Amino acid sequence: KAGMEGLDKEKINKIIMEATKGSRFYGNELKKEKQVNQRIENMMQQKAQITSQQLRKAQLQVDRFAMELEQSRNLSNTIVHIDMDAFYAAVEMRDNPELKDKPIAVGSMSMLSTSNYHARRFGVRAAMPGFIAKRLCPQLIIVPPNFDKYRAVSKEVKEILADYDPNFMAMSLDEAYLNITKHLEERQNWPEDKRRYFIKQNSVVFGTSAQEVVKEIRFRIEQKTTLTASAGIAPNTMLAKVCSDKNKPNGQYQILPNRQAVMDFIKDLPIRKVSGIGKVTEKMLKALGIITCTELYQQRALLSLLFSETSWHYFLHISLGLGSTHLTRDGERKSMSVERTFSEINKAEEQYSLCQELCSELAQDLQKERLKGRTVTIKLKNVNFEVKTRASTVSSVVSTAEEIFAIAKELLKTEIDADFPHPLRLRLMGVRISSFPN
DNA sequence: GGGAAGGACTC
DNA sequence: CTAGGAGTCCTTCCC
Ligand SMILES: [Mg+2]
Ligand SMILES: [Mg+2]
């Protein structure tokens, strides 16, 4: 909940529930929770069959591993995570001044991509459907998303970022990591005028410290675009991101570059505030008595024998406050996809032609990157939100509508057939091309 | 070690 | 169109 707290979680939760109670969605949502409780159940079973000598041995490895990490802990880099405030809303408020005074969201009546802060006061958030949102805030204006407009402001701000780190990596249209470690060195020798900017006396000079260079960035960002950003400063990416939210909107937070600072932050940081730990992992760990990053580190024993090698390796990093100190600046796309949810469709005649408009639309997007690919996956979703997913890869490549529809046509047919005589009651369909030459 | 199927997570 | 769409990475399962 990254914005408004101190909310009437009673009148809000009641409304959300009344508008979800007997829904077809909530039904599936309930079966999911059952499925997640089962998963916990097998974990809790696996736990019950561990012997203290088994556990004790785990302690040896994990502590040795820890010790290795701890020795290669890097506190030399200053990483900044920039995170625009209520981004899609804000852009729209900028574009259309009228809206600047009221609660608004960007999305549809059936789903919100975000919502400006005034609306968050009513508990209106992203991922929440616009019709529930409107019940929370009957005067909410929902604005349709216009990605071209958002991409502009994105590259409008990416222009400020390159100054402080030509190598900065963007994560989305409103987020990027910067490693200002090198800028911070050169900046120590910068005279006033090189760090003095004219407002909207009318001028300010920014200091020489990381804290200031980030104030300066945020300032330039607000002045050039009209929008406000928040920022996190810390030794590595994982912390920098947690920090960029500690003071939203329009503020910033630093963890100073020393072990203890890190350690003091982490201590009581709820594990869910970390990027990559979701709703499920939270619940699974809460089940083992794990809520804060301290509790996560103290169970490093158990974790290495209940979870995939990659999950505990990862969990351990977080528990010790480690993260990336080096922005990969990688890239290259793994897949491209087009999918669409719609008022029910059970007629195979249209199911086939929807798959065509999709395959066809995909081809064009795929075309603009001049990309070609071997694998093709369709994705159908019942009227009950159950999702199927059927793949097929050929051995040539395939690129245009007709050829990509060629394969998707068939995959669709097999599932219509598989359920015959009963037709497939669909709310969603989608088509994903992947495995590109490389 | 190249598939296919289902999911967790995040924006 | 009255619970999105887009993408990546993982976990498991078979030649
Ligand atoms: Mg943001
Ligand atoms: Mg999280």
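Heads up, chain A uses Swiss-Prot numbers, so what you see runs 25-224, 281-518.
This entry, so its header tells us, was determined using X-ray crystallography, 3.2 Å.
Placed from the backbone N, Cα and C atoms, the Cβ positions cover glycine too.
Here is what Swiss-Prot says about this protein:
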- A:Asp107, A:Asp198, A:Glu199: Mg(2+) binding site (BINDING)
- A:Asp198 to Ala: Loss of DNA polymerase activity; when associated with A-199 (MUTAGEN)
- A:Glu199 to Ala: Loss of DNA polymerase activity; when associated with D-198 (MUTAGEN)
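Separation across the 56-residue hole in the deposited chain, A:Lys224 to A:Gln281, is 12 Å (Cα atoms). When the mutagenesis positions A:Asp198, A:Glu199 are compared by the number of other CB atoms within 10 angstroms of each CB, A:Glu199 has the fewest.
A:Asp198 (mutagenesis position) carries neither a helix nor a strand DSSP state and counts as coil. Surrounding the centroid of the Cβ atoms of A:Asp107, A:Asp198, A:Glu199, where the record places Mg(2+), the chain contributes additional residues within 8 Å, namely A:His105, A:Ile106, A:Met108, A:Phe111, A:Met195, A:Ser196, A:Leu197, A:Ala200, A:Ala309, A:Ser324.
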